[PDB]
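J.: Shown below is the structure under consideration.
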Amino acid sequence: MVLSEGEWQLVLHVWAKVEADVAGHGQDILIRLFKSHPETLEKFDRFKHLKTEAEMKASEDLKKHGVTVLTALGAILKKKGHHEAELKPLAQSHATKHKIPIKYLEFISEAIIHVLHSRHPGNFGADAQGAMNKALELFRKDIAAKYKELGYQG
Ligand code: HEM
Ligand SMILES: [Xe]
Ligand SMILES: [Xe]
Ligand SMILES: [Xe]
Ligand SMILES: [Xe]
């Protein structure tokens, strides 16, 4: 699939607002993911112990990881489809070391969309959400193709 420049503009415009507070958005997204789909938390031996939303919000370690996640995603989105080089090490670590199924990438995509919708209603109307969804679908499609080459695809 290919996004139009108009679609990338909608994605990068709302992303510019996300970058004003990377740590805060990273925290919101990861917490939303763990509350909505508790099973995903089991993949993080680093955070499995967190029992409540309050503990999650208080974790400095969780906030640091959210920044790492958003920084990696932001670098990919800014390539506007030319992300082959950036995707390789991510696909390798998530397929071979972390063992993250495609299903879980769908869950975090949903979490990202929910958070942007709540925090940026004026910059995340239907058209902007559709463009972000297309961008995340492209990301997942390419990661899935990589998983298959690496011998995981699941
Ligand atoms: C938007 C998608 C995601 C991005 C861009 C992303 C990015 C990253 C980055 C940059 C790292 C550190 C380097 C590495 O290990 O590759 C990482 C580590 C990791 N990721 Fe992801 N990730 C994503 C989704 C997920 C999901 C959905 C899960 C599981 C539910 C997951 C589980 C992990 C785990 C277990 C680690 C290691 C954490 C640690 O112990 O330090 N990731 N991820
Ligand atoms: Xe995140
Ligand atoms: Xe990933
Ligand atoms: Xe994603
Ligand atoms: Xe992408």
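Going from the start of the chain as shown, residues are counted 1 onward.
Per deposition record, X-ray crystallography, 1.9 Å.
Using N, Cα and C of the backbone, Cβ positions are placed for all residues, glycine too.
This is the feature table in Swiss-Prot:
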BINDING   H65  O2 binding site
BINDING   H65  nitrite binding site
BINDING   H94  heme b binding site
VARIANT   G122 to A  In metmyoglobin
J.: With every protein chain in view, how many other Cβ atoms are within 10 Å of the Cβ of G122 (variant position)?
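T.: Its Cβ shell of radius 10 Å holds 8 other Cβ atoms.
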J.: With the cut-off set at 10 Å between Cβ atoms, which of these binding-site residues ends up with the most neighbours? Options: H65, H94.
T.: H94
J.: Cα of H94 (heme b binding site) to Cα of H65 (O2 binding site): how many Å, rounded?
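T.: Cα to Cα, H94 (heme b binding site) and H65 (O2 binding site) are separated by 15 Å.
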J.: Which recorded positions among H65, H94, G122 have CB under 6 Å of ligand 3?
T.: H94
